[PDB]
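Novice: Handing you this structure, nothing more for now.
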Amino acid sequence: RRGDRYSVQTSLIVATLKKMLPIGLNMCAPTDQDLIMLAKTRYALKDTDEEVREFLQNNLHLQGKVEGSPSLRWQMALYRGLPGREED
Amino acid sequence: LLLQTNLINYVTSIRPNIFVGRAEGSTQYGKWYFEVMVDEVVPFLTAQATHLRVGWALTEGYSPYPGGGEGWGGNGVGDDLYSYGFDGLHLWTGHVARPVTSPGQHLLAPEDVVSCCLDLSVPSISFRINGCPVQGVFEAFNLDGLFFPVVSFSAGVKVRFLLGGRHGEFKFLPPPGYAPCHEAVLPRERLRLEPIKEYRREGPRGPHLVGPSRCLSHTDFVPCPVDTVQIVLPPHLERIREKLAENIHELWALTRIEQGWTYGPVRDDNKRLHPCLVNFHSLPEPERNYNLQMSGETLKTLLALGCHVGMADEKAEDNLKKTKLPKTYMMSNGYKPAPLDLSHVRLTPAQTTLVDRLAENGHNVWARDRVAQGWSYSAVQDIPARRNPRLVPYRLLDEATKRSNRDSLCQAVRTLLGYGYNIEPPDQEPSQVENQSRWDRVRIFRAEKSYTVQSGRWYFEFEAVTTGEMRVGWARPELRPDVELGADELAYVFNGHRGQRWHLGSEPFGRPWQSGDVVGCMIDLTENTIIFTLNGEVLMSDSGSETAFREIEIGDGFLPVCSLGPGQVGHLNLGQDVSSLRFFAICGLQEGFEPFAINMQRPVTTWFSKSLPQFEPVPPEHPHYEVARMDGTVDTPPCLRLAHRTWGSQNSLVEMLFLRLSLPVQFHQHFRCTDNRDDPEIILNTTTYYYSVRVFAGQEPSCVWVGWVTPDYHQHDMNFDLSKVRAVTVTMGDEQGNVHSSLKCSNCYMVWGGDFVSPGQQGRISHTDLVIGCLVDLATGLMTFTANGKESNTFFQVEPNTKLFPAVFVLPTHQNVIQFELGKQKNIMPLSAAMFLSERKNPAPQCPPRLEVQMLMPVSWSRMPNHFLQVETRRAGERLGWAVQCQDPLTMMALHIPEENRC
Amino acid sequence: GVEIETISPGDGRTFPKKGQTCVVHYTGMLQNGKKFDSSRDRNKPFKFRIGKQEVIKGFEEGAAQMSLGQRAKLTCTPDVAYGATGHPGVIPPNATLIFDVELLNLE
């Protein structure tokens, strides 16, 4: 039909990442989403993997606050509610 | 003029599932007796007096919804005409209390006995307190529907149901002929105590929104078979009239041979040694040829059902043999199988369904015959009293007896099939048992409009406990309570009973669920997407698309909505506690979605579409109906003419229409003891007021009803007539008969216009408009009517303090249908002074803007309380009966509208 | 000039005479059923001294008629009530009164 021959929306390489996304973001703590959002901006600034890693080294303290965002309170209570989450 | 407020307790009603009623050829008995015991009653647990009433109620309009309602809240038994109660000092019906004499009369106190008797043969409800008769008998109440025991109670009461037999002892000898109510219990179910139809019940995980309940009907106790008389018997049937009889002459006898019930030559059937496998020639001739013509009767049932026979293959007579088994061997004239033997033969499902309904038509003829010999149903068998535990229609029979009936005729149809003659299924006609009440089918649930969301990623779960009809999704806050979800643009809903998504039509989507499944609704207003998930699995459309809807405008907002069909139980989990959600972690948590009520201290208040009609004014933009208000001329009074907008056009809405004026009139509190110019003093001292309606030419008076209604009239009938008008008469006398008080109550005081026309051969469409007027006398409570300037034999009389609304009910048949004329007659004051106190001395008719015509929409939105009463219902003992306990008080603030007398 | 009707029997033998204060939890209502007065909303028993006509005479005579601890119902006509004058802004003129009198105790 529209994209039977080929279509970007049906590309399997990106589709597998779409399916695999919940597990990938499962590792990261949502308090670090400030680092996540700033990460795309510095990626768009043409910054490579090593220099964004040392950007994270310089900005290890820039995580979010659970108290000031009540949406994070229940999310973090369920996050440590997961048996596989160790505080270390 | 101003709304009044008060603190009012919560009143709930508990009933046992014992339903009685009468009709032509009824399988039930017409006399029933039951009792109630009072253990503990707290007089004033709170400011309001504790409510406690016992009596009977009717299954077709008694729905005491918790909270506010008609009168002054806390509605129970006696608050309307669908129930009959007795608080201990008064008879309660139509929200009116009438004092009754008792030997030591008092309000129901602890350790007291009430003897409640109901007669269905003649309308009469007698009441006794501790065995002492109370001089009150209900008379002239409709028998339609079903009657049941019911108790209406506020908090702080402990009452016990005594039903007699195994379910009580009554502590007093029941009156003769009154069978205890414990004998009406059906075999398929077990006796229990349940509340009236509810929209919520407690659940182990959480509260369950309870869809409408399927209700049994009196029409379901009359056995209505297909007549098997006007059937000429065919040649191919008389050709096989013999073998199909020979095979059912001792088929019931075959099972018990070589057992304790083993035959003997000295005796015959029914002598505890029944079989007699020899032949039916040895058996008596009348029952013999009776069995032949019963085989013919079954074939006649096959004909009337639509079964016809055709012969194709080898004759079974050749390839069949009789097997002298080692079992069933007898000494009386050789041994043989008791019926005619048969070899390997099978049956298709068409034959299974056909033999099922064949057994149905056997049972319903047997039950019909027994009823015609007077018999009735009783859960305990009483042969001298001529009652049986199996005198119920087949659909209500038990599975054991169903199987036992089906086995014999299954063997019969099997023997027919062996001879190769086809069992032809008839044509299929889809039918619905109940069609009129389309609204008592689904009970929509939606949150408050305050919680409407304009952004964010919202998710909520609806647990589908059953596999029936349930719809869940999102909808705008302006969802009409009497319109199906997805039928209009105001809903984006999913139905997983058939894998269907509803929005302005129908289109396939996903798969249906099963029992216990949890549906998690995803929504992203920012991304303009709506998605549904089932048991942690994302539902798929009939394409690569994985989203239910896309490109949705934000608009005024959306709201989480779920609905339930008949006999449905479903849990709604908005996610106040995130741990309550089961599949949120699986889907939604990692996507940034949030529960709808994740950070909310109190549970979100839900609203349900209440299935209780309430008169409300017509919208000005009604596509079909319109009300015309014209200024009063010098020759004609002001009128409220009703005009059908789309009458005579395509796809017009035609249905029975209920109309009333927005304001009532109240009679005087005490009744008085014992040219063309008005009299100035008579016009000031009169107490009778007149209005009229001008039935225009082209409108048939045979479908016009004109009169009055009390504000509690909440009945919607598509085929309305004066026979369905609710009525009851309270009859009272002294301790030895001598009835000296007979007061009638009704919610509708209305006369049919079809009795006011000239009885000509033809010309029923009168060229001259029929002007029917109604007059009310406040000083006496007297209602009279005028046909065309002449009085008619119809008249009514009521008690003081009653409020009557001017009502005209009509099924439209013209563009111009009716016209409420606010006129007057000589020395008779118009309604303009009756409605308004400030205009009481104004003889000139007037139509102020407040007075406007209202119409009755059956479904309106309502609020359920955030808390509910806690009732403990259990069987305290066989002699103790069933105990009901409720002690925790709950009170609500009710805003009472005075003129409509409802809060 | 009033009509009484017992609702729940109490003592039935003791009568409230002069010398002891009369304590009730009453609930007055209008002729049409519009409740206007009560004591249990205030959550305090109403105490009044029999004899000096500080309360309305219909209530006085009804309380004198009915015995101790016996829940009663009274009915005061406007001839024994405020009547034509009426209570200002509360009771309309010439209104029939109904009372859910509960004489809980004396003194």
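Residues 631-1304, 1419-1647, in that order, are what chain B shows, numbered as in Swiss-Prot.
Header entry for method reads electron microscopy, 3.6 Å.
Heads up, the Cβ atoms here are built off N, Cα and C, so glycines get one too.
Straight from Swiss-Prot, here's the annotation block:
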- B:1014-1209: domain 'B30.2/SPRY 2' (DOMAIN)
- B:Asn760 to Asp: Impairs interaction with FKBP1A (MUTAGEN)
- B:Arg1044 to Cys: Decreases protein stability (MUTAGEN)
- B:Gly1050 to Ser: Decreases protein stability (MUTAGEN)
- B:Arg1076 to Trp: Decreases protein stability (MUTAGEN)
Novice: Just to be sure I understand the packing, how many Cβ atoms besides its own are within 10 Å of the Cβ of B:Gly1050 (mutagenesis position)?
Specialist: 15
Novice: What is the separation, in Å, between the Cα atoms of B:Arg1076 (mutagenesis position) and B:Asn760 (mutagenesis position)?
Specialist: 48
Novice: Tell me, how many other CB atoms lie within 10 A of the CB of B:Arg1076 (mutagenesis position), whichever protein chain they belong to?
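Specialist: Around the Cβ of B:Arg1076 (mutagenesis position), 24 other Cβ atoms lie within 10 Å.
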Novice: Return only the integer: C-alpha distance in Å from B:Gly1050 (mutagenesis position) to B:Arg1044 (mutagenesis position).
Specialist: 10
Novice: Would you mind listing, in sequence order, the residues at least six apart from B:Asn760 (mutagenesis position) in the same chain with a Cβ closer than 8 Å to its Cβ?
Specialist: B:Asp742, B:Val743, B:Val744, B:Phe802
Novice: Look up B:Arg1076 (mutagenesis position) in the DSSP assignment and report helix, strand or coil.
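Specialist: Reduced to three states, the DSSP call for B:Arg1076 (mutagenesis position) is strand.
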Novice: On the three-state reduction of DSSP, what should I expect for B:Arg1044 (mutagenesis position)?
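Specialist: Helix, per DSSP.
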